[PDB]
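Participant: My questions will all concern the structure given below.
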Amino acid sequence: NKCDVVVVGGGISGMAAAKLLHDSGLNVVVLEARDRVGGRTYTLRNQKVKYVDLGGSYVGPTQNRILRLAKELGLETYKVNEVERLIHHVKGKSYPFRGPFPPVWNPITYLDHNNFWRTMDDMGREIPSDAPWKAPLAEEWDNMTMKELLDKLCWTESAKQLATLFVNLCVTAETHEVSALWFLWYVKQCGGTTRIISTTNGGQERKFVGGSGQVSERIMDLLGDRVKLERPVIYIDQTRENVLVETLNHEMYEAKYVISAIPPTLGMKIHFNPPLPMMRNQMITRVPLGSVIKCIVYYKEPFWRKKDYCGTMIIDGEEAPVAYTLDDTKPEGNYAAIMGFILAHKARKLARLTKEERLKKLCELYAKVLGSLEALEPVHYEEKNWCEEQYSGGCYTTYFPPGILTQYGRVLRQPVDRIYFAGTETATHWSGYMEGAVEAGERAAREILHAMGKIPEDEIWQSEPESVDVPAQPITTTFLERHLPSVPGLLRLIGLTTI
Amino acid sequence: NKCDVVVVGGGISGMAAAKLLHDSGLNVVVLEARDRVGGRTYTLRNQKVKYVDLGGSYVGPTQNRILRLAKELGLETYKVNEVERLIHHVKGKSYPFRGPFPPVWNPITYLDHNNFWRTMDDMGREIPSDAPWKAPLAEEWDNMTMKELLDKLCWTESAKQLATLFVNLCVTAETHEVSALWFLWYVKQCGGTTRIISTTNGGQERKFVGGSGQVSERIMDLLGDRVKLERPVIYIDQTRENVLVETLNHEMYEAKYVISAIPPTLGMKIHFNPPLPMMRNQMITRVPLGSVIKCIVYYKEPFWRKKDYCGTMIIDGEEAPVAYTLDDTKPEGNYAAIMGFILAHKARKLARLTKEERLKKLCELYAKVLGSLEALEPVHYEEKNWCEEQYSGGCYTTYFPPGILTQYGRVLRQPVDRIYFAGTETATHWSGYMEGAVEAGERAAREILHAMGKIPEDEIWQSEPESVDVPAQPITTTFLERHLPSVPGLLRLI
Ligand SMILES: *[C]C1=C([C])[C]=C2C(=[C]1)N([C][C]([O])[C]([O])[C]([O])[C]OP([O])(=O)OP([O])(=O)O[C][C]1O[C](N3[C]=NC4=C3N=[C]N=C4[N])[C]([O])[C]1[O])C1=NC(=O)[N]C(=O)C1=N2[C]/[C]=[C]/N1[C][C][C](/[C]=[C]/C2=[C][C]=C(C(F)(F)F)[C]=[C]2)[C][C]1
Ligand SMILES: *[C]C1=C([C])[C]=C2C(=[C]1)N([C][C]([O])[C]([O])[C]([O])[C]OP([O])(=O)OP([O])(=O)O[C][C]1O[C](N3[C]=NC4=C3N=[C]N=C4[N])[C]([O])[C]1[O])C1=NC(=O)[N]C(=O)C1=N2[C]/[C]=[C]/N1[C][C][C](/[C]=[C]/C2=[C][C]=C(C(F)(F)F)[C]=[C]2)[C][C]1
């Protein structure tokens, strides 16, 4: 079975790579482990839900590559409901609000909160998107956990608790599990704190009509029989003139080049000849994925809207199974639903329960948070625990524990002879997202076009025109946000005055 | 290819498991990925060295299982040279000493050092060897790195730098990479700080005559054609009556049970049907091995002994490629040599050099520390970088980053249907060592004997009589060591 390029993995990244190469007139094969394409995207269809995303779902302004690819495939977006009030639930009580950040009134707490978000972005600006290990304090920042950074930075428990939730929710891991440098990089390369946490004008603004799984499905339709399902790759041999790729089901593929479009650690499932170089050999043992269960509770009507709640709940407490929800009602206003994430250690703990037991705990939580008995009357439930997936390893993405990004980060997308590396983890803008998957797949594909002498080197990395359908409002700060003192800043001001 | 038990991996753990099952009358097969047995042990033979251990080498008192297995296979030990003085090289000067711990003279630094070692053992006494996640403060300790703990505990740079060397040397990882709970467990389950760092009466007392690779080689000799070399396992299927195990070279093996005797993370190289349970699926992505280059420089004579130095060097600071050495001279006094470890980030950095460039750096360091121009005239050099091994992942062993041991530790030896788990990482005494490899292999084998109805549950875990050849002496402390205050302790008194 001979071709120009074998693509290992049929997620968005591998499918985007294969489509680009196909369009450029090369012969490509996609080898996919599962009986389906889409990977960490999966759209379930049945009569009770019509369609529902159980994996990656949201897209927003500045994610121009996924929007362009989706639009070319004939897909459309709609806006996630944020008409009514958001809810912050903390210490057993709900506080409705507007705007992206839960507000605080206590003046000291206000300064601490303001300084926390500001400092995340300040540190971010020191970190190159394409080379985080080149930050001036890369080593110092990489040698501490996010827990350690929050302990230093947050002078109030209020700010520390919200910051903790921010980390758990954005990277499906505990603050003590992840590198501070890596987390700060991750946020900055999404455009900063406001962009990453926002619905309106941020990452959660929109979803695809009919589900995100259609992106991979529609590319498979374009590629025809070039996509091979239930072909897990077990062996890559680069000792001869052409690369040999072998699958579990006893097939051999021969190619000039290979794109690895799988999560970095899942490279461990492949035996390499010759052995990988030392730094990659070790890197792929050091980069786990996070832990999450995505849960959707269906209701007769979006009853929360009648109480002037949009369906967004930011829920702080150890007893709460879910820390974040969004309205998942269809744009037509039917199949009323609340989507919630069970995160990090809670995914581990609550996976021990039955599906029926998890549904009951979510409804009881939502009833309390929304002050609504109607939340106790679900009509349907769907969920997906991504921790159990052999060919994902977790969700949403790969996290770096302390010390790893500075020692091993440079080899993430370094070619190994005729193997090139795609997958969202290798992106420099919205790495961890569907957007980053498209950036990495197309970049890897063009690395091979360059190696073949079909394009000049300056065309490997390509800028993306802004979407005309999803324009990006700039991120702005106020004078007060920029110049109000931190808590230690204020204490320094007090000590000075009184002298 | 039908048998009773397939053992995946022909390291010491897999070989110990296979031998026990074979001796009890079961039909075993060992599937080994490499063209050799031994795994993280490897003995090279050539005329220049006679033999040299390039992997695991040292054994000592309280490691009774590896000593008993080796004795049964016809091996003998000899004592690592510790007759003359040890050296601590501090801020560019050598300070000779005797006894296991580098001493200190400044009274404040003395209290801080004393408190650091004492506190490691105090904390270890609250950590169960067989269940570190059941420590009273398991979450608190697991959620900190060793770097954070040392930052709290060490009031002097002196103590912090020696404690950092201790971590780097013992677990081939940086203090910021590893869980405090995991590291404290690791030390405790080797018998404490004195036992783990000591040559005389500790882990480094002895080596095997002819090399540690003989343990795995001589078990392979017993088992004959039951050991299959260059058979990397790619696929395990437990859907049917018997377990099916497939190798990369297209062979299929059928058995009633399987022993996985490979480092935990290397489970990722196997495709499982049905999929592994969630907790193991994620665990095996969270447990890396450390980074080390083991380096042996040969000389015409053990010239250091003439200056009343034994060859042990403890070398502080960033600039030194090697933080620790031992005399590697043969018991007969010939093939004179110094063994050194290049640790953690330095293994990563110095791997970019040539073999000749590393030799030069080592020789110049040793000349400075030993105070002898003779160190600049090596006659031979051997090294091994364990970071490059596909079927090890690193050395010496698996380390646990912050948060992982409490969340996933319970799954390490939990059977998955008819797969049982061996490997040194699953031991409860000298886990990470050749001793733990034997303990785990034999325990996993006896779990299968019990599942088969051949032994009672109370015989799965078996005690080991003390070696007559390598008896252990008690670890002792002084009244002052036990009762002198810490630095903050002394400050509260003031
Ligand atoms: C899973 C998931 C989930 C659940 C979710 C999500 C996700 C996920 N995400 C991500 C995505 O999905 C990703 O990135 C992608 O998809 C990726 O792609 P790629 O790279 O392509 O990869 P994959 O898919 O994996 O593919 C691969 C493939 O391959 C294969 N294999 C393997 N192995 C093998 C193979 N083959 C062959 N052979 C071999 N050996 C497989 O099978 C596959 O197929 C996402 N994304 C996006 O975009 N979106 C979304 O949505 C998502 N998701 C999520 C998210 C979430 N979040 C967001 C953010 C938010 C926040 C908010 C806030 C915060 C804070 C606050 C305060 F309060 F504090 F302020 C507020 C708010 C949250 C949520
Ligand atoms: C590598 C190494 C080195 C370099 C070294 C060492 C070691 C290592 N070690 C460890 C040992 O070796 C181990 O543990 C063992 O060996 C293990 O075993 P096992 O478990 O059995 O495992 P392995 O071997 O890995 O095997 C496995 C097998 O499998 C196979 N595979 C895979 N995959 C697969 C397979 N097959 C089939 N299929 C598939 N898929 C493979 O291939 C294999 O074969 C050790 N150990 C002992 O015991 N000893 C020794 O010596 C050792 N080594 C080291 C050591 C070091 N050290 C010690 C300690 C000391 C310290 C001292 C001090 C401190 C401190 C101080 C102050 F100053 F601070 F005070 C002083 C002093 C040093 C170091």
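We number chain B the same way Swiss-Prot does; the residues here are 3-496, in that order.
Method on record in the header is X-ray crystallography, 1.7 Å.
Cβ coordinates are placed from backbone N, Cα and C, and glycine is handled just like the others.
Okay, these came from Swiss-Prot:
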| type | residues | note |
| --- | --- | --- |
| MUTAGEN | B:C5 to S | No loss of activity |
| MUTAGEN | B:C156 to S | Complete loss of activity |
| MUTAGEN | B:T158 to A | Dramatic loss of activity |
| MUTAGEN | B:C172 to S | No loss of activity |
| MUTAGEN | B:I199 to F | Alters specificity towards synthetic inhibitors |
| MUTAGEN | B:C389 to A | Complete loss of activity |
Participant: I'd like to confirm something. Which of the mutagenesis positions, B:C156, B:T158, B:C172, B:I199, B:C389, has a Cα closest to the Cα of B:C5 (mutagenesis position)?
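Facilitator: Result for B:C5 (mutagenesis position): the nearest of the mutagenesis positions is B:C389.
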Participant: Using a 10 Å cut-off, grab the number of neighbouring Cβ atoms around the Cβ of B:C172 (mutagenesis position), all chains included.
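Facilitator: B:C172 (mutagenesis position): 22 neighbouring Cβ atoms within 10 Å.
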Participant: Where B:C389 (mutagenesis position) and B:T158 (mutagenesis position) are concerned, what is their Cα separation in Å, rounded?
Facilitator: 33
Participant: Can you grab the distance from B:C172 (mutagenesis position) over to B:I199 (mutagenesis position)? Cα atoms, rounded to a whole Å.
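Facilitator: Just about 8 Å between their Cα atoms.
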Participant: Quick check for the class: what is the C-alpha distance, in angstrom and rounded, between B:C156 (mutagenesis position) and B:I199 (mutagenesis position)?
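Facilitator: Pair distance, Cα basis, whole Å: 19 Å.
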Participant: Around ligand 2, within a Cβ distance of under 6 Å, which of the mutagenesis positions B:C156, B:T158, B:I199, B:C389 show up?
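Facilitator: Near the molecule: B:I199.
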Participant: Out of B:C5, B:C389, which has the highest number of nearby Cβ atoms, where nearby means within 10 Å of its Cβ, if these are the mutagenesis positions?
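Facilitator: By the 10 Å Cβ neighbour count, B:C389 comes out on top.
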Participant: Just to be sure I understand the packing, how many Cβ atoms besides its own are within 10 Å of the Cβ of B:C156 (mutagenesis position)?
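Facilitator: Here the count is 21.
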Participant: Below 8 Å between Cβ atoms and chain A: which of B:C5, B:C156, B:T158, B:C172, B:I199 make it? I'm asking about the mutagenesis positions.
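Facilitator: Correct list: none.
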